[PDB]
Amino acid sequence: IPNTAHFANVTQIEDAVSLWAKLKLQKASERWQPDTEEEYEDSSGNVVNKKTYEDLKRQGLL
Amino acid sequence: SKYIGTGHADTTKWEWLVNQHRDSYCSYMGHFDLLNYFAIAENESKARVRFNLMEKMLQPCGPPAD
Amino acid sequence: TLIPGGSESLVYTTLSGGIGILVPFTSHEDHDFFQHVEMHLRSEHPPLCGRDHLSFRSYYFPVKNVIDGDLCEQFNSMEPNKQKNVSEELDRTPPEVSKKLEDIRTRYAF
Amino acid sequence: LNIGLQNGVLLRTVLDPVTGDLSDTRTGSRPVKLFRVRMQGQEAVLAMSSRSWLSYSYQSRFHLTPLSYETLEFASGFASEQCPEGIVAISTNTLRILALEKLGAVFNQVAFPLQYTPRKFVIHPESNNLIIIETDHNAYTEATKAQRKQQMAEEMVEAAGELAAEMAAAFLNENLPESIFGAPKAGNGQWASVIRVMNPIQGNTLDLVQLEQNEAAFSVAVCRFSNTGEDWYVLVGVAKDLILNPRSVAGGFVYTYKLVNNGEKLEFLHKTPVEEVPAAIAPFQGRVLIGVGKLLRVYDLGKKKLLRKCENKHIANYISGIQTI
Amino acid sequence: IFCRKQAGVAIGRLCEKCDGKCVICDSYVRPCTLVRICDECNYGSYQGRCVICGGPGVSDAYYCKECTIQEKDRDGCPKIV
Amino acid sequence: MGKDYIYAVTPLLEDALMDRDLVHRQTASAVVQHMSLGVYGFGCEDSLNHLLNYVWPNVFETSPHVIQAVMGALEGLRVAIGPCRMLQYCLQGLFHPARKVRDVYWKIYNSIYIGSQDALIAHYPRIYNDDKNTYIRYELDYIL
Amino acid sequence: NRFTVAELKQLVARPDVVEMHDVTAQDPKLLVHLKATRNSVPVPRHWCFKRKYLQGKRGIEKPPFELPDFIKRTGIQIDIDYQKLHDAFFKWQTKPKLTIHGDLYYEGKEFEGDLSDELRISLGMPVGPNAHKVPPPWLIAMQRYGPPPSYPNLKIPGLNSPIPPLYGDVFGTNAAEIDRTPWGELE
RNA sequence: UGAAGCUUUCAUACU
Ligand SMILES: CO[C@@]1(C)C[C@@](C)(O)[C@H](O)[C@@H](/C=C\C(C)=C\C[C@H]2O[C@@H](C)[C@H](NC(=O)/C=C\[C@@H](C)OC(C)=O)C[C@@H]2C)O1
Ligand SMILES: [Zn+2]
Ligand SMILES: [Zn+2]
Ligand SMILES: [Zn+2]
């Protein structure tokens, strides 16, 4: 776990690992992840199926 | 201390917040174009908005602790 | 730009049905003259209901780089004695002050 | 005294053995004709150019105001049993008598009635038509009003009493005008919204789309998408089951229309759901930016809905406006 | 040390000793607004007396420009008790 | 007349505000107060905010003359700089765990509140509702 | 019946503003929330210090407060010019390094392709000719080994830039691969 | 590397 201002005045191990899990969840949530967060509509039907992720589109266009 | 709305080292969150809610409602009653904004937003007559604010003046933020 | 062959202004609109503009100054001399007009009219022609003019335009934040031209055009409606007392401090006559007030208005708006 | 040039420009000089005042107004390319008239029962001069102006001070309020008509060539005051105070003005192949009866105003206005409180309108760049959204709280839609009235009728006809005299058929015929008697303000989370296409020269309504009962429009935009051709689209952001105090909303939608027939008709394309009120929509580089509550998103046009492309999640409270240079 | 009861029409006065210096911030530069005092401080034998040292008043008491800017003229009767 | 000379005396006031001597900081605070009330409506907020950044650390001073001069300078900056900045300086200390910080900050806040109570309406920060009480001011969230 | 630091760090949205004494407040949840407002500079940090404020070190010796450049150019140290003093004060006026509203001052805070002409004169490098090749001695290694990967947009005369470029002490230029006029300004 | 606080019989300076 990196040393940051968040982990100050924290002296116990399990408290540190739990607060690290919390901070990880928070930050990972608040970023923009294009791989799972994106709306592609492949040209397979070209007028349907807008639920394609960024990976299924490559599999369909391969 | 004699002025209503002042605080001190023992002031709680509830007293602070009800003080600012109460003078917010009074400021809304005073300024003519804020009441216009609210009456257009919620689609009511201005007399009705004034009466609603006066009725809300009594117990803003709910009843106190314990 | 409101008039053909005029200058660009910032037009705003209000919830009470009012329309107004904010126009930039192009020289330091006009700015200084209008600043002195506002200063002298703040004292010798105070608001009617007991308000301080500088305190009213600083209601939530202090004024910064705006001249109130609605206070300045109240010069044309004062009495001739006070118009002379005001004009003789700007080193000018009342007709010249009136012409200078009309010039900036007709430059931008009607 | 007033000095009229042969151009559309004027001079002025106060009467005295020497000129004391000076004021010139660039207000034409045609010779100025100065004529005598009487406004407010006192003297005034009707200057005339390609446009005809009225010059009048007013208790030290100098006004050079134009009029809402085109060029004339001669005029003077008029008086008759018909109207004892007017003007006799002459035009090309014309003999007119005119009048001016507005006590010192700066704008003249024409009005066109609407249905609900207007929130925002955009201008179509090709046809110069207006796309307006109107929305009201504590309001019924047209269909809800009709069915509520039919409900009240069928319930008052079964009041269990001689079933022999019908006030219900008289209650259903004539609707009292709402511009005079008010709209029925009924409900706390009830909304009513409308999209309107209007010509600004005339006042005629070109198209009208009514939305469902508790949908409230807050944003509108007209744009073109790069992946499509030169087609225009209209995007409308709508809230779903909004409560104001305490604030609560069930969701939101973005409508898409195709704006066909030279900017005169809207045709529904699809309807994309969002998890918060879309309060701002702005065209951006062949795509569109949408503020969905706290979130700022990029959206491209799709065949069945709008496709999310990018997103920022660090704006503080609530997006109320978006502007792009 | 200030009376500070809501005032009225009586005009505060200053003695010859300090004539022209503010009653709030005791300052030697630019006077602005005329001082008003409560009715009790001007009642009876107290009329016209200095608002600082109760002695004979020879001039009108003023708030300085800085005090009126800070609205220190709206705090009540400034007669020192 | 001082509006043209505030930039020239700013480094000297910095040095004096950094000076250990009590008179040096007390007199520098007096200078700040007179300069603030002298220029008002003339657009000198940059240097005055810069100088407030050096005046503010002296609020925890026990000497009566120094704290008197500091209060005077703060009330002059309330006029020249505006109440919004002062509320921004007081917010984090209004509810500090230590009673000394709370006493000092509530004194400063009461001084800011008695003058310009009306402007503060537009400056208060948003405070979220809890389970028992409603704290959001909803009327200001309306959007025409 | 009082939180611990790690327990309160788990409840708040911003744990890095929580401190040692924050769990000892009468309402720590409001305290931490106000400590996270998107403004509101913190407390002067010496409230808990027993050495009061300032003072502390008298070791450092400070020279007399240096006069501003233009004032020191006025030649004050006999004929005196007033117009020079006036024109110089107004026309020669400059703005000193101001600080942001957030920034605060502490006792220890007062201490904590192009080459100059003096360094080129001391290094023994001649001036740039009209149409010739006069590279610096660090340019031969760049011509032999190749361009530096840390700055690929840098241009040097002889390798990427032409010889007629080079002007004065400029021996390099960085070439990175609207309506910017302000709206209302005096003329 | 650092933390110089509290008190008086000191003694010395400034208000
Ligand atoms: C001993 O009596 C006291 C202390 C009390 C009193 C109120 O009873 C008495 O009336 C009062 C009168 C005399 C004195 C000394 C007080 C006020 C005056 O003092 C003077 C010593 C200053 N001198 C200056 O002002 C400096 C400049 C000049 C020319 O002014 C101006 C405006 O540039 C300030 C003030 C003008 O002083
Ligand atoms: Zn009294
Ligand atoms: Zn006296
Ligand atoms: Zn005073």
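What you see of chain G is 458-534, 564-598, 607-658, 681-693, 703-712, where the numbers are those given in Swiss-Prot.
Method on record in the header is electron microscopy, 3.0 Å.
Just so it is clear, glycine is given a Cβ too, placed from its N, Cα and C backbone atoms.
Quick look at what Swiss-Prot lists:
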type    : residues        : note
MUTAGEN : G:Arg471 to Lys : Does not affect methylation by PRMT9
MUTAGEN : G:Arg495 to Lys : Does not affect methylation by PRMT9
MUTAGEN : G:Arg502 to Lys : Does not affect methylation by PRMT9
MUTAGEN : G:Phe506 to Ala : Does not affect methylation by PRMT9; when associated with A-510
MUTAGEN : G:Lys507 to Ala : Moderately diminished formation of omega-N monomethylarginine but greatly reduced formation of symmetrical dimethylarginine; when associated with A-509
MUTAGEN : G:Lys509 to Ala : Moderately diminished formation of omega-N monomethylarginine but greatly reduced formation of symmetrical dimethylarginine; when associated with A-507
MUTAGEN : G:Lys509 to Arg : Moderately diminished formation of omega-N monomethylarginine but greatly reduced formation of symmetrical dimethylarginine; when associated with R-507. Abolishes formation of omega-N monomethylarginine and formation of symmetrical dimethylarginine; when associated with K-508 and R-507
MUTAGEN : G:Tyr510 to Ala : Does not affect methylation by PRMT9; when associated with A-506
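Look at the mutagenesis positions G:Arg471, G:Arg495, G:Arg502, G:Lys507, G:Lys509 and count other Cβ atoms within 10 Å of each Cβ; G:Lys507 has the fewest. Separating the Cα atoms of G:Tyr510 (mutagenesis position) and G:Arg495 (mutagenesis position) is a whole-number distance of 28 Å. Listed mutagenesis positions (G:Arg471, G:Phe506, G:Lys507) with a CB under 8 Å from any chain F CB: none. For G:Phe506 (mutagenesis position), no same-chain residue 6+ apart in sequence has a C-beta under 8 angstroms from its C-beta. Note: G:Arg495, taken in sequence order from the mutagenesis positions G:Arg471, G:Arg495, G:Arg502, G:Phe506, G:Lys507, G:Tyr510, have a C-beta within a distance under 8 Å of a chain D C-beta. When the Cα of G:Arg502 (mutagenesis position) is compared against those of the mutagenesis positions G:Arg471, G:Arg495, G:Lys509, the shortest separation belongs to G:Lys509.
Residue environment of G:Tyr510 (mutagenesis position) contains 22 other Cβ atoms, counted within 10 Å of its Cβ in all protein chains. DSSP gives G:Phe506 (mutagenesis position) a coil state; it is part of no helix or strand. In this set, none of the mutagenesis positions among G:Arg495, G:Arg502, G:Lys507, G:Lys509, G:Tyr510 has a C-beta falling under 8 Å from a C-beta of chain C. Distances between the Cα of G:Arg495 (mutagenesis position) and those of the mutagenesis positions G:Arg471, G:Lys507, G:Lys509 are shortest for G:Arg471.
DSSP classifies G:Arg495 (mutagenesis position) as coil under the three-state reduction. G:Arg471 (mutagenesis position) sits 30 Å from G:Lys509 (mutagenesis position), counting Cα to Cα.
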